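Undergrad: One structure coming up, written as structure tokens, with questions to follow.
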Amino acid sequence: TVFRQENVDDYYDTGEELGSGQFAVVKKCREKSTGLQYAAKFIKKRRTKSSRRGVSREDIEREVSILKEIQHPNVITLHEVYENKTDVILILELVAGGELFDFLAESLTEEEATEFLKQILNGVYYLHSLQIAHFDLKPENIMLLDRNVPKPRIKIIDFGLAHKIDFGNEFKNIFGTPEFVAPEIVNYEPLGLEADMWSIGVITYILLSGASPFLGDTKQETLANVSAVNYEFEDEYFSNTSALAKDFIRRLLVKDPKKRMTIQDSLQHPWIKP
Ligand SMILES: O=S(=O)(O)c1cccc2cccc(Nc3ccccc3)c12
């Protein structure tokens, strides 16, 4: 699919940088015709077929195709796409409240944690209902709308690893951040919606304790810990956390993806359900 090849600068003015990655950067921007504000993601294209710099057009198109499908209060949405010889430029919904991750650096109560968690689950329920696996859920990819409120509103961002799961599983090598990837990712096994549910378990553990369940001193140690389900609830961190909260985490951090709670299970779990 080809995108708008007019100069994006004829239609938008850019401002503050919001984020920066290996082959992309996100700038706050303002559309000239409406004064409305967005987040412009500049993705560097591959210059040759066999290079490893830039993002393959297949991977860019996958992200765009998935984003075009999305309309939900807890997931980022796409406004427009432009391109030129060097970049594809996604004009995305503006989220300006910073990362959940940076909000966390400022441990949550269970009520505060579930406040965020419920929005994350609602977002994921929407995605999984559309057979979309995110594959990169972590605190850095949970963004706030306004960070200066009691219960901030969140949007799930970063669909750079997201895949449609048309057969209940995809077999692709889809490798994100060791701390947050499920054992099937570590082991290069077929992957499905279940991988996201593991990531939610890791996020929940961190929300409640400020500690990462599988984090080792090196990436290989972290990955080995994940594959072995090498985690425990440290009393120093969890002594005043309810056993039901621990139960919720325990049913997500399960090696066999078939035995892991699904997104529907997680919404009906007694810790979450009203
Ligand atoms: O996840 S995106 O949907 O692009 C996204 C959407 C909206 C706002 C974003 C702000 C900062 C970083 C992003 N991600 C990002 C990803 C890769 C490189 C640089 C930034 C934001």
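What you see of chain A is 2-107, 110-277, where the numbers are those given in Swiss-Prot.
Backbone N, Cα and C define each Cβ position, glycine as well.
Per Swiss-Prot, the features are:
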BINDING   19-27, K42, 94-96, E100, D161  ATP binding site
MUTAGEN   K42 to A  Loss of activity, apoptotic function and of autophosphorylation
ACT_SITE  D139  active site, proton acceptor
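For each listed feature, how buried is it and what is near it?
TA: The DSSP secondary structure for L19 (ATP binding site) is strand. Around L19 (ATP binding site), a 10 Å sphere centred on its CB holds 19 further CB atoms from the protein chains shown.
Secondary structure from DSSP puts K42 (mutagenesis position) in a beta strand.
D139 (active site, proton acceptor) carries neither a helix nor a strand DSSP state and counts as coil.
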Undergrad: Three states by DSSP: which one describes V27 (ATP binding site)?
TA: strand
Undergrad: Among the recorded positions listed here (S21, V27, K42, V96, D161), which has the Cα closest to the Cα of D139 (active site, proton acceptor)?
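TA: For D139 (active site, proton acceptor), the spatially nearest of the recorded positions is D161.
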Undergrad: A 10 Å Cβ contact count, applied to the recorded positions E94, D139, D161: which residue has the minimum?
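TA: Counting other Cβ atoms within 10 Å of each of the recorded positions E94, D139, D161 gives the minimum at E94.
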